[PDB]
Amino acid sequence: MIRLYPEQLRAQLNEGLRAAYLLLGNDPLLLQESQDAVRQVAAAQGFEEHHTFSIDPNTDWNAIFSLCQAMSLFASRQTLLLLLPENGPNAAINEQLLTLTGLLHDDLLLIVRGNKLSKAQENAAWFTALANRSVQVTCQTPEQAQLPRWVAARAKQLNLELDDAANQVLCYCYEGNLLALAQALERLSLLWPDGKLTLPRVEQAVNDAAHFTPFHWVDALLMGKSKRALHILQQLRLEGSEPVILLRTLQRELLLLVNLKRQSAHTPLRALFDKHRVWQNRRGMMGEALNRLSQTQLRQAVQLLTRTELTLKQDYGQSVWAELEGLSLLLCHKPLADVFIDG
Amino acid sequence: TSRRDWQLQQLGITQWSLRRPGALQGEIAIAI
Amino acid sequence: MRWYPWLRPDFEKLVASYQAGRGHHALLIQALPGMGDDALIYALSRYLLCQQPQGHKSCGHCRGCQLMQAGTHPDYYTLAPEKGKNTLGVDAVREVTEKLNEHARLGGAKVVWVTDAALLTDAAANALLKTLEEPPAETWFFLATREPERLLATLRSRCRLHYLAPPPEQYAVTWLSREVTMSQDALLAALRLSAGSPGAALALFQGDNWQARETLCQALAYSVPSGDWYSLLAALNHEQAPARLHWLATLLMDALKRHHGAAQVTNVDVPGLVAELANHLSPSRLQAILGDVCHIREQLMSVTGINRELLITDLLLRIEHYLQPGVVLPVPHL
Amino acid sequence: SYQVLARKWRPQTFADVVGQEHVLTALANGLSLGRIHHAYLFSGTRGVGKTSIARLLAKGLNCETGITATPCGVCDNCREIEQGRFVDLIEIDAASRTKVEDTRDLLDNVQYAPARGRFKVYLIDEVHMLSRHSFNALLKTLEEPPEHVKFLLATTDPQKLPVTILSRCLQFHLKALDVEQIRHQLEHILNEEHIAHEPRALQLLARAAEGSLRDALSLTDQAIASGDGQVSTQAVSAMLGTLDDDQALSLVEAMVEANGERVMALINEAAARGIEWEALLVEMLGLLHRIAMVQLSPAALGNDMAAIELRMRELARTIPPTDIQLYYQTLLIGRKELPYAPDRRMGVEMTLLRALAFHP
Amino acid sequence: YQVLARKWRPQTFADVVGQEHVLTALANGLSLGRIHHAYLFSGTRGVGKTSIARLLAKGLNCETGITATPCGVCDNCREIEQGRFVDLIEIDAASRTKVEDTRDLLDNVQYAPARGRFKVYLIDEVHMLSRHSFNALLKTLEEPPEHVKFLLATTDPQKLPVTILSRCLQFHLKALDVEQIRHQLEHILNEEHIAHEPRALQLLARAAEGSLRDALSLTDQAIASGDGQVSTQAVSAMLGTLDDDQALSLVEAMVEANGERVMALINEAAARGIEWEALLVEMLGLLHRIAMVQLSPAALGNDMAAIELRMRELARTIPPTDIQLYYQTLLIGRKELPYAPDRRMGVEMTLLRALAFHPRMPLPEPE
Amino acid sequence: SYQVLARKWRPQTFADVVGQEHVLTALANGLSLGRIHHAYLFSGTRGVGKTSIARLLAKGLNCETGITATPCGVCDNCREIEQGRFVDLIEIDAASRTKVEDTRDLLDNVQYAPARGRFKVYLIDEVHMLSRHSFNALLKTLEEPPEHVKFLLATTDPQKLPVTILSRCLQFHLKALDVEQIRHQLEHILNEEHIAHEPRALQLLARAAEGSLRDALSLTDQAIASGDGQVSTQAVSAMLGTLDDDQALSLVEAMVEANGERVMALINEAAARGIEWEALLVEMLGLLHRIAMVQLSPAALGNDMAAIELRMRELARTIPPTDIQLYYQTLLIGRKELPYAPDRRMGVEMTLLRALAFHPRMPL
Ligand SMILES: Nc1ncnc2c1ncn2[C@@H]1O[C@H](COP(=O)(O)OP(=O)(O)OP(O)(O)=S)[C@@H](O)[C@H]1O
Ligand SMILES: Nc1ncnc2c1ncn2[C@@H]1O[C@H](COP(=O)(O)OP(=O)(O)OP(O)(O)=S)[C@@H](O)[C@H]1O
Ligand SMILES: Nc1ncnc2c1ncn2[C@@H]1O[C@H](COP(=O)(O)OP(=O)(O)OP(O)(O)=S)[C@@H](O)[C@H]1O
Ligand SMILES: [Mg+2]
Ligand SMILES: [Mg+2]
Ligand SMILES: [Mg+2]
Ligand SMILES: [Zn+2]
Ligand SMILES: [Zn+2]
Ligand SMILES: [Zn+2]
Ligand SMILES: [Zn+2]
């Protein structure tokens, strides 16, 4: 079984076409690109017939088996596509896939899409049956460290010029959402035929800043930017961002900060960041908080966060925005009365 | 502190004392 | 479904009533987990469904006994949660009630067993009231629960309550020593931690729970002198957090009792830890920490979807803050 | 085959019921004067005869002789209603018929005239379980029922019902039976059944009833079954606690004296003998209340407790009332949080440890 | 026989109690001829939103003409009274909350009225409509046909979108006072030839809050309990309201720190089976009223005049701190009441606690 | 009649569109260069012009002159599209048609070539309400779309759509219309409508719009209806006051200055209308918290509270922090004690009195 990345899929297809192709990952954009490339290559080879089905407990495998067995008078060279469940195949799905792999023909080109398979899922009869005649392409969203490389490559293949500041702004605004970033790049190219994308142009484009980025608010809190954090929180409130998502992100960051603060009384902050595999870009802002808030802070903040989380888990109150603003000022160097923290 | 005050504190009952008695408009007659 | 030696007496009473016909149509058994109430209910069901009873035991050869052994008795019904679910729905109760209306296939008594009444939903409990109040002739109901207070009052009032008790402490200790090889102090501590119920201590010993308890004790022993209670997070952040919180609360209670002066302590296998806890902590701080631990454990066991790590971290930070002088301690209130 | 006392002793006449004098008088006056409403609702706690009163009213309305407050009990309609197979009396179990479709189907058939009786009675039970759509569908027809239909509603949680439904029916609230009433009813039932009994057993059963007569009858049946067919003080005390009367006194005395050793030893003995902790807490609360009462006036002490008078008076004279109030508050807090504690014994020990701290 | 709440539904603007501003505005609009195409009514339950909407529909669709004083005798008025008027489309938004029903209703708005000069849609409980239903009504509501009028009634106006609120004229009805309810009950009973007493009617009005539907339901229940008469004893039994004199005497005894009188009152109350929770609620209400009187002389209402002077004496004797302490103690007692072994026991223990911490005369300290 | 402003003033040209430059310019450049994609999606808040821009794009695509960003507006195709009678433009309301059977018939029409247009345009609105089978059918159609068809999508909940559907279309997000642009649009609309207006009324309407042009037009229509065919400052001020009901802020201001009579009057006014006392206490607590946050840092107050910005700023500048903290603690205690009070009104009155004239005694 060959293993590849999206960039090498085109080269592999140029070298030859294999019987089965597996697309496992959690990145819809890369999976769609790989599927489109494979289908285009198959159509060039003479595959003008395509079929797609969704795998679920209420699945009509009889139709698939009939299609595999049935021939075609003129429209030969069939292509079949399967969409696995998000959870993954079960024993019934395992045996169904084994039976389908048993009924394979040279004129049938099989494609499978789904999430990454675990060791138990990997160790399956159907999976091993295709080991000698299959290629799997891994398609997952890169981390922020590898994000700017991908952004630069995508801009380059579109015949566009991006400045370093513009690349950083694009990565910050569309972290974890490659589809939105690609759409933004396309819109920028449409706006400017010359293709020169300077920092002011993207900054004007960033004026949109639609929603879904509470990490910006959390980073503003970590940087001690009271004005920026308050503004971003207000924009999120206007956008109706799920307060639970903000609470969970700030909870992760605050737990990490509390652990670092407690264990840094005998260790340097940078060593602890290395221990926790923290990203250097984050390490900065985190450090600022760890160098801006005493141990008394990050404890009243923890109390407020825990009370708000319990209230939202039991009461589901919509006043969570005011509590979030209070916690925002608490995370800054503002003394705060400590009475608004219910203490 | 006073024993009664400590007992009330243990009971969770808070004691309120006048701060701006001029706000009240009426014959409160607090003093005797 | 082991038949424990201590189940003989109670059974000999209950079946006797069924021999005289003075048996209540709704029996609710109160017993701790591992007491074998399921075995008693199964024995009663076998006795009731036997076509040719002899003495206080089923013949084991009639058609009813054969069907029960095969497990395909038409007149036997069991209400339990689904494999993937944790609660019993109302559809099962409604269909069972509808099926109970018609006559028995074998022309005998009909037995319905509820695995756990505590898991019944409000709708199911309300629906079952009419069926349980005036059941059809030759129909018997068996229910089991740990805390009768948690059941619905209307449902509870329609049942005859029978309560089982644990065996004597010495007998339980001897049985545990026969079953597993451990020090007497460890066996006694495990038995006391299980409210004196045999089997639960066996469950603790057979699994890795004892190693987790030892690790927690070591972590607490390290933390108490230094005062860094945050390190306990790793020892408490686990899927079995309620058990570890209960163990910590028991240790705190034992330390407080030792400070006040007592002859019996739940944790007899670790005198040093409780002695250090009593020496290094004042009674008020011990009581406050114990109350906080109990409240957090109750919140974890009650709230659905609550985050374990955040609550544990908040509890540890709160305890550390309370350890500081000049901090107002919480006071229980309505 | 065999029927429990609750089913066997369901009242069949207005004179066979216990208490609820106001409801009976109002119904009798309404029937006599001819002022009959088209919507009756009954509210109250559990086991207070709401269903029984509704069935009696249904029997009275459709009796062959006429609309009277004293049904004959011998005509065909009376017997059929008593046996629960009367055609024109439709009983609905709202707990299992919450679907709006069922309500719509039921309402679609109201236009048809009654088969035998002069009225078509609908008795909806546990109506609080119906959905909002069911209530909305009912509203219109309940506001204008035909002249040949009647609606009877029985509920235990009237708060859930919307105000619109409540305003469309005459509401009758049933008062929880007193301990004396429950004791008298149990004594009468046992005398009619020719079963030996003792006053103390009846008192204990009535006290454990907690205002529910169905619970009292169930406990009486359990005691009869477990006491070789006889009701005795020893059998009831075995089925119940009551052995904590002296133990609770010693426990509260030890708590007041602030002696941890004695309190823990007593708790260990109690756990070994296997008593109920809730009963122990209730007894301690009662003893503290009695001690507080005696302090205000010596004569307040009950005569039935003429066995520990010296100790009770010593405690009253030695302990200030403020400490008594503090201990009562602590015991109430412990009782509230008892089910939420990991174990009953653990919660009781926590409460007692907290109480012990209140001593200089 | 017939329910009073229904038999006495207003049929003319003169029969409406209160709501002077809304009636005056509607009459002025009808007289001047300036008629809007969308009206919204807001207020608490049982104030007459539906009745006012029906009266407006009668006035608009009356045979005589567009007038603020409907005749009440023509065929249109009688049919509207009986609810059989074709041109008056009454919609129960609570049951029909789906967008398809709204679209079906909107698809038949351009058709002319069958017999009347206007087609009036009266939507009730409009707040229960779905978001799609609200959005679908914007265009038609803002441009109804010349022969189409929309009337909206709700109890929770703030739930409606601002866009919906911007396409109608809002009228907010107000809860009726005790005087108006008592006068209406007196008039109804006089018309019904039923004996009554002033105290019974005052109690019924006070227990009905500001809803006439509840007041009439309570009156019917009292008549049923009173056996054709409305007596103060019958109303007190129906409401389970202990005599205010007893509560005031208990409060005075508690203030005086004489527990013998308090226990005597407790025994007397237990003799008649007085509800203990109701007693605690009454004591809390009396304490709060005394505090308000201390805050302002005019806080006290007229219904308490019979005891007013007595209460005033307390206002001139009890410091505010003592009043606050007693109120807090009774509030805590109510908090702990459910968990007490008995309600009688709980109330007795609460009173003993209050006496023990009496600011002026605490119970004697043991030697 | 006079029609509705929103209906009569649908943007019929790209110039008439207010704001949204980043989208209009990109669309114009794409049309000019011929870079046209198969699937387009529009996202944003209510009343931002997604449907209007989609209709303008559809009109531009199938204009007789050619594919241009500036439709002539005079050819038969433009007139039919404006009237909505264009044969090759199929408008689908996904909310009304959600079942797979309804969508399948519409999707099967792609086989037929365009009758009187270069492209067969499908404009699906509220597409987020489609069923799973409908989404599957749409994905099947979009996998291999004919070269002569285009799909336009508009919704306010893009997250509801499957990732597969999103990945195969170009998405444009629309922003708010600010305040000055809304004011200018309203001024132009009223000038064309021959309706008298005043600058202050327009400014108030724009402020109340809160970035939505449809809301602004609805408020303008309300003012016209209440103003008797005329827009005036007094009419708009009264209209807004009817929707203000600022009893909570007035109560807070009265309490901070220790004015019992005003507090009682405001309590009576609030009790006149149906209000939740606990909600009032929560609102007062939130206002006090916001005041404290503003005192800590001026940036705490945002544009969400622009209506009462001046009052909040004055309260923050004037009142010392200690009084705010004391009042907040008193209100917290009042909220805690409210459930067991004899009545909600009585509890609120007692708590307000305590805040006005009483000070709690903290332990130690
Ligand atoms: N007022 C009463 N008079 C006589 N027996 C009563 C009375 N109330 C209850 N009982 C007894 O308790 C049994 C149950 O009474 P019910 O009629 O069910 O009261 P209930 O209020 O309807 O209970 P619910 O609401 O259905 S749980 C009766 O069959 C009687 O044996
Ligand atoms: N102002 C009033 N004058 C006379 N009778 C009134 C008045 N307000 C209410 N009523 C009576 O109370 C009844 C209430 O009728 P409704 O139609 O429910 O009025 P409503 O205000 O719409 O109630 P809601 O809001 O729907 S619960 C009327 O039929 C009258 O009998
Ligand atoms: N950008 C805009 N320029 C001018 N007028 C606009 C603009 N956006 C909205 N409007 C006005 O608001 C009315 C409705 O606009 P729509 O395009 O239907 O709103 P919308 O963005 O489609 O909201 P949805 O998608 O239906 S929830 C139009 O008829 C215009 O009067
Ligand atoms: Mg019943
Ligand atoms: Mg109404
Ligand atoms: Mg739109
Ligand atoms: Zn057998
Ligand atoms: Zn008869
Ligand atoms: Zn007329
Ligand atoms: Zn054109």
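Numbering of chain F is taken from Swiss-Prot, so the residues present carry the numbers 2-365, in order.
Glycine is no exception: its Cβ is also placed from the backbone N, Cα and C atoms.
Residue environment of F:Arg47 (ATP binding site) contains 14 other Cβ atoms, counted within 10 Å of its Cβ in all protein chains. Annotation comment: Swiss-Prot describes F:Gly45, F:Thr46, F:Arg47, F:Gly48, F:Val49, F:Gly50, F:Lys51, F:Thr52 as ATP binding site, evidence class sequence analysis.
The secondary structure of F:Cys73 (Zn(2+) binding site), as reduced to three states from DSSP, is coil rather than helix or strand. Per Swiss-Prot, Zn(2+) binding site is recorded for F:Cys64, F:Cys73, F:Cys76, F:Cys79, and the stated evidence type is experimental evidence.
As a published mutagenesis entry, F:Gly118 to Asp appears in Swiss-Prot alongside the note: In dnaX2016(Ts); present in both isoforms, unable to grow at 42 degrees Celsius. Mapped onto three states, the DSSP output places F:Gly118 (mutagenesis position) in coil. On its own chain, F:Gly118 (mutagenesis position) has F:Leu62, F:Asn63, F:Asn78, F:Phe87, F:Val88, F:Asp89, F:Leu90 as residues at least 6 apart in sequence with a Cβ closer than 8 Å to its own Cβ.
Sequence-distant neighbours of F:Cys73 (Zn(2+) binding site): residues of the same chain at least 6 apart with a C-beta under 8 Å from its C-beta are F:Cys64, F:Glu65, F:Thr66, F:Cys79.
Looking at F:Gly50 (ATP binding site) and F:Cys76 (Zn(2+) binding site), their Cα atoms lie 24 Å from each other. Close to the recorded Zn(2+) site, the chain also has F:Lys60, F:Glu65, F:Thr66, F:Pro72, F:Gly74, F:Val75, F:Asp77, F:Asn78, F:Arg80: residues not among F:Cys64, F:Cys73, F:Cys76, F:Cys79 whose Cβ is within 8 Å of the site's Cβ mean position. Counting every protein chain shown, the number of other Cβ atoms lying within 10 Å of the Cβ of F:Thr46 (ATP binding site) is 19. Packing around F:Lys51 (ATP binding site) is summarised by its Cβ count: 25 other Cβ atoms lie within 10 angstroms of its Cβ, all protein chains included. Apart from the site residues F:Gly45, F:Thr46, F:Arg47, F:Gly48, F:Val49, F:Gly50, F:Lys51, F:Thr52, the chain places the Cβ of F:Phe43, F:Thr157, F:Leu175, F:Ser213, F:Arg215 no farther than 8 Å from the centroid of the site's Cβ atoms, the recorded ATP location.
When the alpha carbons of F:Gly45 (ATP binding site) and F:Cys76 (Zn(2+) binding site) are compared, the span between them is 32 angstrom. Selection of the binding-site residues F:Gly45, F:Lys51, F:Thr52, F:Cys73 by a Cβ distance under 6 Å from ligand 10 yields, in sequence order, F:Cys73. Fewest Cβ neighbours within 10 Å among the binding-site residues F:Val49, F:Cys76, F:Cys79: this applies to F:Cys76. DSSP gives F:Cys79 (Zn(2+) binding site) a helix state. Of the recorded residues, F:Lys51 (ATP binding site) and F:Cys76 (Zn(2+) binding site) place their C-alpha atoms 24 Å from one another. Among the recorded positions F:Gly50, F:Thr52, F:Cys76, F:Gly118, the residues whose Cβ lies under 6 Å from any atom of ligand 6 are, in sequence order, F:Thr52. Of all Cβ atoms in the shown protein chains, 16 besides its own fall within 10 Å of the Cβ of F:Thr52 (ATP binding site).
Close contacts with ligand 3, defined as a Cβ under 6 Å from any of its atoms, occur at none of the recorded positions F:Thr46, F:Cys76, F:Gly118. Rounded to a whole number, the distance between the Cα atoms of F:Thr46 (ATP binding site) and F:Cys76 (Zn(2+) binding site) is 33 Å.
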